[PDB]
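Below is one structure; the comments refer to it alone.
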Amino acid sequence: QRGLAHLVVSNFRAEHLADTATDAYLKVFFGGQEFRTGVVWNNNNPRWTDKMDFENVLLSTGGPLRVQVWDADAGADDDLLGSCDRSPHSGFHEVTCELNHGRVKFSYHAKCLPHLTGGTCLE
């Protein structure tokens, strides 16, 4: 069907998230699917190696790509450091989400399924 794209979110990293110990991990959502990175313990500028392949998704209706930045805080209650919503479109795109402290950056690739074109793969 029209509007389908293979969506892969990757290249996650954050900077200046805080002497303050930061134990960050991400929660990434799209079309109801949730992925969680591992915790990078004790680092204000973490990098995660994860690729999050959402497989074939409806770009224009799969709600926004939502990224949440959480701090595990040595295992104690998790703190929400910030979140952002992006509307993905076909191609390769880099995202920067500013938080209360620092920012999270990532990339995504949305490749329209064969015989489809346009920003939301409807053509």
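In order, the residues displayed for chain A correspond to 410-427, 431-535 in Swiss-Prot numbering, which applies throughout.
This entry, so its header tells us, was determined using X-ray crystallography, 2.0 Å.
Any Cβ shown, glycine's included, is placed from N, Cα and C.
Residues annotated as Ca(2+) 4 binding site in Swiss-Prot, with experimental evidence given as evidence: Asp485, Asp489, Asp491. Around the Cβ of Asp489 (Ca(2+) 4 binding site), 7 further Cβ atoms fall within 10 Å across all displayed protein chains.
Quoted from Swiss-Prot, the note on mutagenesis experiment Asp435 to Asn is: Abolished binding of the weakest calcium-binding site, leading to impaired interaction with lipid membranes. According to DSSP, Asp435 (mutagenesis position) is assigned to coil rather than to any helix or strand.
Experimental mutagenesis at this site is recorded by Swiss-Prot as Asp483 to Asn, annotated: Abolished binding of the weakest calcium-binding site, leading to impaired interaction with lipid membranes. Here the Cβ of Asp483 (mutagenesis position) has 20 other Cβ atoms within 10 Å, regardless of which shown protein chain they belong to. DSSP assigns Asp483 (mutagenesis position) to a strand in the three-state reduction.
Among the mutagenesis entries in Swiss-Prot is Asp490 to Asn, noted as: Does not affect interaction with lipid membranes. Look at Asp490 (mutagenesis position): DSSP puts it in coil.
According to Swiss-Prot, the mutagenesis experiment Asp491 to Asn carries the annotation: Decreased calcium-binding. The Cβ of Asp491 (mutagenesis position) has 13 neighbouring Cβ atoms from other residues within 10 Å, across all protein chains displayed.
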Under 8 Å by Cβ from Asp490 (mutagenesis position), same chain, sequence gap 6 or more: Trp482, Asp483, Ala484
Cβ packing number for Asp435 (mutagenesis position), 10 Å threshold: 20
Neighbour count (Cβ, 10 Å) for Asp485 (Ca(2+) 4 binding site): 13
Separation of alpha carbons, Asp435 (mutagenesis position) and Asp491 (mutagenesis position) (Å): 10
Distance, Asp435 (mutagenesis position) to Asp489 (Ca(2+) 4 binding site) (CA atoms, angstrom): 12
